[PDB]
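Student: Input: one structure, supplied below.
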Amino acid sequence: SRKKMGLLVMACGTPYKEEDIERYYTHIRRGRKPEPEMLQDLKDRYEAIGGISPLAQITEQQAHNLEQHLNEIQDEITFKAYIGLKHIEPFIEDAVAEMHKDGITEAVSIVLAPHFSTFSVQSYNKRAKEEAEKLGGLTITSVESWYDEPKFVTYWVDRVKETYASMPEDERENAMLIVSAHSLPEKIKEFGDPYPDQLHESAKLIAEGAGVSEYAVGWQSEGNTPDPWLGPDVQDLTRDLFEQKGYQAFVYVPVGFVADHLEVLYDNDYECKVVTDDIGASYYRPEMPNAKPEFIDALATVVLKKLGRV
Ligand SMILES: *Cc1c(C)c(=O)n2c(=O)c(C)c(C)n12
Ligand SMILES: [Cl-]
Ligand SMILES: [Cl-]
Ligand SMILES: [Cl-]
Ligand SMILES: [Cl-]
Ligand SMILES: [Cl-]
Ligand SMILES: [Mg+2]
Ligand SMILES: [Mg+2]
Ligand SMILES: [Mg+2]
Ligand code: NI
Ligand code: NI
C-alpha cells in the first residue's frame, strides 16, 4: 500500500553528558584534544546555559516529530526517521548503515541547516551518498537548501513582529535587526559557494515580511585559522552600528541555526548581550524553532516539495 522511505535527518551533533565534551571537541578540532583549561571552560559554558542534556534532545525530537507529521499529512509514503550526526554518534555513516540493515531502499535526506554551503551541507550529503554507494541497494535524494521555504520565513517573520510589538516606543523607533549565520572561511568564494548570498536573501525576506526597514547581516562563531573568515562578526557589528547611529535595541535572528546549542545560547545570549549591556541597549533574541509544530510543518513541506508531491 504505502511506499516505505527512509528520512535521513542530519545535524552537527552535541555531547550527551559532560564527559563527552573531550571527544566531541577533539572531533571538531580534527584530532587535536583540547587543553585542560579549554575543557574546564567548556564545561563552565554548558553549565551557564542550563546544561548539556536538554540540548542533546532537540535533534531527536525534531526527527521524531517530523516523521510523525509527514506520515499524518499525506497518505502515499510511510517515512522512518534516522539521525545522522557530523561530530558524535550516531554518525552519518551509522545512520545509512542502519537504513540498509532495516531494508530501506529509497530515502530522502535533509540537513537541519537552511543554507547550502560547500563546507557543511554539501559535505553531509556527499558522506551519506558515498556510504549508500558502498553498501549498495539504497539511493538518497538530498535537500540542498530550504531557507526560502515560505513557511520557514514566516516562522521568523512572526517572531520578529512580536518582538518589535513588545518594545517601548523609543526602542521600536531606534532598533536594529541583525540577521546572522555561522561564519566560514572567505576562501569558499573561490568555489562560488552561495552561502553568503543565501544568508543575505534570508535577511531580506525576514525583514521584508516583518516590515523592518533597518537591518544588517553579520556572521558569528568563526574559527581561529589564519585565513580570513566571513565578517563582520556580530559582536563588532553591534558596536559599530551603535557608534554610528546610537540604536537603543538590538534584535538578533541567528537564522542559520535551528536549535539551541552553545553557538546561540552563548555566542548570542552571552557574547552579544555583553556588548548590548555595555552600550546600554536592550537585547532581544527570539526563540529558536527547535521542535515547535510550526517549524515541523515547514520542514515537512520542504521534504514533500523535494519529492514533487506538493
Ligand atoms: C555544528 C554546530 C552547530 C550547528 C551549533 O549550533 N553548534 C554549537 O553550538 C557547537 C559547539 C557546534 C560544533 N555546533
Ligand atoms: Cl549537496
Ligand atoms: Cl533542494
Ligand atoms: Cl542551494
Ligand atoms: Cl520568541
Ligand atoms: Cl508552533
Ligand atoms: Mg558525570
Ligand atoms: Mg532551492
Ligand atoms: Mg567564538
Ligand atoms: Ni552584506
Ligand atoms: Ni562552530
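Numbers here mean position along the shown chain, with the first residue as 1.
Even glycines carry a Cβ here, placed using N, Cα and C.
The Mg(2+) binding site annotation in Swiss-Prot covers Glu19, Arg45, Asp267, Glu271, and the record cites a curator's inference as its basis. Under the heading of mutagenesis, Swiss-Prot lists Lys86 to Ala (Swiss-Prot position 87) and annotates it as follows: Retains 92% of activity. One mutagenesis experiment named in Swiss-Prot is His87 to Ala (Swiss-Prot position 88), and its note says Retains 5% of activity. Here Swiss-Prot notes a mutagenesis experiment, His182 to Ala or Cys (Swiss-Prot position 183), with the remark: Loss of activity. Per Swiss-Prot, the feature Fe(2+) binding site maps to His182, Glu263; the stated evidence is sequence analysis. Experimental mutagenesis is annotated in Swiss-Prot for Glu263 to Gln (Swiss-Prot position 264), with the remark: Retains 21% of activity. According to Swiss-Prot, the mutagenesis experiment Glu263 to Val (Swiss-Prot position 264) carries this note: Retains less than 1% of activity. In Swiss-Prot, a published mutagenesis experiment is listed as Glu271 to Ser (Swiss-Prot position 272), annotated Abolishes the effect of Mg(2+).
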Student: Looking only at Cβ atoms, how many others are within 10 Å of the one on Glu19 (Mg(2+) binding site)?
Tutor: 10
Student: Would you say which of the mutagenesis positions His87, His182 has the most Cβ atoms within 10 Å of its own Cβ?
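Tutor: The residue with the densest Cβ neighbourhood is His182.
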Student: Measuring Cα to Cα, how many Å separate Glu19 (Mg(2+) binding site) from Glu263 (mutagenesis position)?
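Tutor: With the alpha carbons as reference points, the distance is 20 Å.
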Student: Across all the protein chains here, work out how many other Cβ atoms are within 10 Å of the Cβ of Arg45 (Mg(2+) binding site).
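Tutor: Cβ-Cβ neighbours of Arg45 (Mg(2+) binding site) within 10 Å number 15.
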Student: What's the CA-CA gap between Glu263 (mutagenesis position) and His87 (mutagenesis position) in angstrom, rounded?
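Tutor: On Cα coordinates alone, these residues lie 15 Å apart.
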Student: Ranked by the number of other Cβ atoms within 10 Å of their own Cβ, which of the recorded positions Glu263, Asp267 ranks first?
Tutor: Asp267
Student: Spatially, and counting Cα to Cα, which of the mutagenesis positions is closest to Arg45 (Mg(2+) binding site)? Options: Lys86, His87, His182, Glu271.
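Tutor: Nearest in space to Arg45 (Mg(2+) binding site), counting only the mutagenesis positions, is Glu271.
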